[PDB]
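Enquirer: Got a structure here, written out as structure tokens. Questions coming.
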Amino acid sequence: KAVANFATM
Amino acid sequence: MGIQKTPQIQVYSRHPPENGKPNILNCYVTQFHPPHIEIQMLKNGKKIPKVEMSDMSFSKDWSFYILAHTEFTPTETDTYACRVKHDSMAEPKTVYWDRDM
Amino acid sequence: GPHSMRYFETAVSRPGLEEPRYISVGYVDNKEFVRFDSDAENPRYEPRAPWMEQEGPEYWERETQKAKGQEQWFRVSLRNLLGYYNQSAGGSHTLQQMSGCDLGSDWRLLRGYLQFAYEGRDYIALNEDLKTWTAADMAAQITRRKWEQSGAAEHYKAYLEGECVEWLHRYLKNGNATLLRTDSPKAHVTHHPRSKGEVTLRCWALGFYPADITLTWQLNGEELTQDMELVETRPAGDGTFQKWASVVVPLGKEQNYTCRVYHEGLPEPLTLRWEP
Amino acid sequence: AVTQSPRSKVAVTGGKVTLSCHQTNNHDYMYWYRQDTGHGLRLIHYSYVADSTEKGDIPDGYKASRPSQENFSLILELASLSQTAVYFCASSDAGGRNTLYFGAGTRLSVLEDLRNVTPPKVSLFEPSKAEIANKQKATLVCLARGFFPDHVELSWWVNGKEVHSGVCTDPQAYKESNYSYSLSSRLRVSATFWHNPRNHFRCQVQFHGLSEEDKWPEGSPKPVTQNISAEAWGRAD
Amino acid sequence: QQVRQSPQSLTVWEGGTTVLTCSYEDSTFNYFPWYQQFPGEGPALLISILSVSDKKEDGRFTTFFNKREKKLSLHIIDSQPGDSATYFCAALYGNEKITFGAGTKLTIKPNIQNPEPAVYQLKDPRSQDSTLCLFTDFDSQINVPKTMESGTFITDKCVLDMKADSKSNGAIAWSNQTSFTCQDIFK
């Protein structure tokens, strides 16, 4: 399963 | 940001070529960035209409690659080529099929 | 043996009315196994290897929802980056990500990866400690500070040490037969007068899987290291690969030269020569 | 910051209500939640970009609007009784695990007839001499009666500045009859503080009623949002 | 629904340890934040934990996660009046939307040291004859009676704290007649 990114850049 | 990569191109047949026999011509384009690219395959300088593209993918160095391909029946006389336009290059690059390579 | 999982993600902005195109590709041991593409008529994660057909509808639905979130994340991130670099609107820009894990045969996490690139250049990366960031340029310093302040690294560490590892194990179990398949190269040598009394000998290997292969030429029992031209290994388009290696030799001496082919599929390396 | 407007609203059944939220967090996600008698945060609508919105868990009867990155409004086209609740706006970076930042809430009362809206009478009851004698303390009691609906906030002010020490205010307004609520509070000080004539005590009742959006005819006072106070000075009696 | 939070309200004695608990249904949930909401304010993130951990401590607050039982809890040691609030547990997986529990309303009340009940009558000077009744300084165990009669109102126990020693329980009553007196109404 894929990563789920947290804070945006 | 910004580092561009110039496409590397190979043009070659799926199976050993023999004249008058149906085969698949591949145009394998690698090491390019950005991902927008235009690729045509040519028979004697004319755009082949049927051309299929693989899905685009990228490598561990971030550069993209793609395979274009179409049906072809080599003959003794006919030329085949892949023509690629990309922003890394001032001008389009045309690479001819050479059955020995 | 060792194993890896990676997700490779790309968002590309477009000057027109259209939102950025978002593509995610999953790999197990370098073999593509899922893909999501926002340009599909019904964007969703799709299986790309036969062994992924074991997963139930909820696997695909929830991964698809995840991708949808990632897509918004990348749209926002692209907008922020455009501001950091003072770029004008009406261009196109590329953000990329690679994430995943390498595991040993004892299922121990060997290394976790989480890295980004902007316009094809390294932007920020999670260091091997899975705690601190390496930022490549001035803009990435802004992102690094933002991520340190929100404690972003602990979420990525949890994923890389937990879910990444455990799902990789599930996938390898499900895909075992398929991932071990091999197709052996068929090889032959061709002879090409280029000249001044010289010939190119070209050693071809065809129809092999996986792509990893080594071709060597030798003369009188020494490998020819410097003299040899190569091509990059290339897809035949049916799932197999092709490669060749050539040497330039004197006309009349062609029979002295032998090509060797090393490939996982073979019961032993091939050895061959120009057969006139 | 996330700031909601208005703080309080009283509306007629079938009337149109808009609740507004403004965020200066540069966040992309915004949310409207419903809370009922202090419980639940049930998502009504949300939005992840200017110009579009997405249905939450309980969207029926509500519309949403996202006219910019900073602003997200909730719209009740035909307010019903069942929409009487407290509404909270929030923002977040990119949703999912990103922390939600909430506004301070908007209380909405929806009523069949606005002529029932009535501000409180506020009375200050002075400390018993027996308490001062027997305990050396003086309990002042504030009583707000006859108000409707129950959007009141009671505060105490000693010598022009608000106090919290020595105060207990009922958590809930007490319903005396269909259209009539009461609330009490008490402030306890020392006998000597109460006996000082230099000390000024004030109970303030903040009543939330109608606003200036509401039209009111000529016969009678408009029951607008307003502060109403009762006061007393200390005395050496 | 997916996050179950009970009870609706809980009172714990001042200084005691408050234990709040929640359960969840979806065993894949892996991020668990607690939000705290004071009266007239919005919820604000209190503490959070990832499913890789067993506990997270911050000052007097500790949250525990137990994957096997699918239970989250929040412990508050040396519970204070300023902790009186509604606490929401929440859960999610990945980047999916947060699910909130229904919230538990917490009230930290003192266990009064030396009670000394008294009942007083107070008067409103801006009135002809308006009075009310105050019941103060009674035990925390006592039940304040409710009105057995229309026209007469009795409020619930309200705890105040004079901050210089001086916490006290109180309740108020008023009516619409001369035929009620103060020393009756409170028992």
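Our numbering is plain: 1 for the first residue shown, then up by one each step along the chain.
Heads up, header says this was done by X-ray crystallography, 2.0 Å.
Backbone N, Cα and C atoms are what each Cβ position is placed from, and that goes for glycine too.
Annotations for this protein, taken from Swiss-Prot, read as follows:
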type: VARIANT; residues: B:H36 to Q (Swiss-Prot position 54); note: In allele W4
type: VARIANT; residues: B:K46 to E (Swiss-Prot position 64); note: In allele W3
type: VARIANT; residues: B:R83 to T (Swiss-Prot position 101); note: In allele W2
Enquirer: Just to be sure I understand the packing, how many Cβ atoms besides its own are within 10 Å of the Cβ of B:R83 (variant position)?
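Expert: A 10 Å sphere around the Cβ of B:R83 (variant position) contains 17 other Cβ atoms.
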Enquirer: I'm trying to understand the geometry here, so how far is the Cα atom of B:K46 (variant position) from the Cα atom of B:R83 (variant position), in Å to the nearest whole number?
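Expert: Their Cα atoms are separated by 11 Å.
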Enquirer: Under 8 Å Cβ-Cβ from B:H36 (variant position), six or more apart in the same chain: what's there?
Expert: B:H86, B:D87
Enquirer: Would you mind checking how many other C-beta atoms are within 10 angstroms of the C-beta on B:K46 (variant position)?
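Expert: The Cβ of B:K46 (variant position) has 9 Cβ neighbours within 10 Å.
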Enquirer: Provide the three-state secondary structure of B:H36 (variant position) computed with DSSP.
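Expert: DSSP call for B:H36 (variant position): coil, neither helix nor strand.
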Enquirer: So which of the variant positions B:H36, B:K46, B:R83 end up next to chain C, with Cβ to Cβ under 8 Å?
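Expert: It is B:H36, listed by sequence.
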